[PDB]
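Read through the structure below, which is laid out as structure tokens, and then see the notes.
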Amino acid sequence: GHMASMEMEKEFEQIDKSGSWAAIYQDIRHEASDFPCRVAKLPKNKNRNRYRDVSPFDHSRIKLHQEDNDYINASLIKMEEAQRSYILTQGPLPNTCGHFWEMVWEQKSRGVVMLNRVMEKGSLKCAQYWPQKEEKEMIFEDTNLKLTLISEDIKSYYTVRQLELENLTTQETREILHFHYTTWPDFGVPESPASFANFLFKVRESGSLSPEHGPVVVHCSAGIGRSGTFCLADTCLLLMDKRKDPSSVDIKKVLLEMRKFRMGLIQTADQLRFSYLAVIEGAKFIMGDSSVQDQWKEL
Ligand SMILES: O=C(O)C(=O)Nc1sc2c(c1C(=O)O)CCNC2
Ligand SMILES: [Cl-]
Ligand SMILES: [Cl-]
Ligand SMILES: [Cl-]
Ligand SMILES: [Cl-]
């Protein structure tokens, strides 16, 4: 609402003009929770982790419904006051794509949010874990899942795909929505915060964030940097609508709360700054502000 927006724009200006983004970000890194990741660091799970320095805390990790090995590099972020849950995970590996879709099935997710490209800066950041062609579906033999591209809607800043995920054991099928932000730059943050807020609204509008489904699955390459940006902005925007006076939302506090559930969320001070801008812009759109109706129309 109006007061939450005023306080946040005020705080943004305060930080920006003082050039305090780096100090604030370093404070966040210093204050951030430290919890054990013993399961992630077991020798048998080394090939299930994309990055040796990015692991899920034991207490919040997602468990596959597996007797042999229940490990996947994924964390449940449960935001109590905001009443939102998110699963943040690394980009699947050649050998963990079956695990990824097993997790989607078992957690009853409706949406997958992808914030990276399969190739970035000349290297592979994520396995091609979904089919690119309707007529070439994918079978994940280890978890007995079939995945078919049904349709896709290619926009300038993002792509939405309708996928059908089928449990081959039971022959039940589910519609999964793939929300792919395809224009995050190789260096720095997106030039358009409004395009990112708009992307979030498309995810929201599908129902993929709603309590009647399991938690949305969000990923970048490591599932902490861009992934943290997405969930932080969504939760801060929600809180800005639900608090009485004082209605203000403290982004640092929300981010520290989220970092209780997964390490390293938001990987740069630029990403922190960008999170502010996306929240500010999104709130203006929500409130029907006429000034942002313009450049939002070519979106
Ligand atoms: O994709 C993101 O936004 C993200 O968090 N990426 C991260 S975080 C992170 C790495 C990467 C990577 O992609 O190489 C490499 C090792 N250190 C931590
Ligand atoms: Cl082991
Ligand atoms: Cl891609
Ligand atoms: Cl707060
Ligand atoms: Cl960090």
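The count begins at 1 with the first shown residue.
This deposition comes from X-ray crystallography, 2.1 Å.
Every residue, even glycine, has its Cβ placed from backbone N, Cα and C.
According to Swiss-Prot, the experimentally introduced change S55 to A or D (Swiss-Prot position 50) is described as follows: No phosphorylation. Around the Cβ of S55 (mutagenesis position), the number of neighbouring Cβ atoms within 10 Å comes to 22. The secondary structure of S55 (mutagenesis position), as reduced to three states from DSSP, is coil rather than helix or strand.
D186 to A (Swiss-Prot position 181) appears in Swiss-Prot as a mutagenesis experiment; the accompanying note says: Substrate-trapping mutant. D186 (mutagenesis position) is surrounded by 8 other CB atoms, counting those within 10 A of its CB over all protein chains shown.
The C-beta environment of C220 (mutagenesis position), restricted to residues of the same chain at least 6 apart in sequence and closer than 8 Å, consists of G91, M114, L115, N116, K125, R226, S227. As annotated by Swiss-Prot, substrate binding site applies to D186, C220, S221, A222, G223, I224, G225, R226, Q267.
In the three-state DSSP assignment, the secondary structure recorded for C220 (mutagenesis position) is coil. Annotation of the published mutagenesis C220 to S (Swiss-Prot position 215) in Swiss-Prot: Catalytically inactive mutant; abolishes sulfhydration; the original residue is retained in the structure shown.
The active site, phosphocysteine intermediate feature in Swiss-Prot is assigned to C220.
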> What same-chain residues, at least 6 away in sequence, bring their CB to under 8 Å of the CB of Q267 (substrate binding site)?
Replying inline: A222, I224, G225, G228
>> Taking the Cβ of each of the binding-site residues and counting other Cβ atoms inside 10 Å, which one has the highest number: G223, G225?
In response: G223
> How many whole Å apart are the CA atoms of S221 (substrate binding site) and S55 (mutagenesis position)?
Replying inline: 13
> When the Cβ positions of the recorded positions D186, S221, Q267 are compared with the atoms of ligand 1, which fall under 6 Å?
Replying inline: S221, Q267
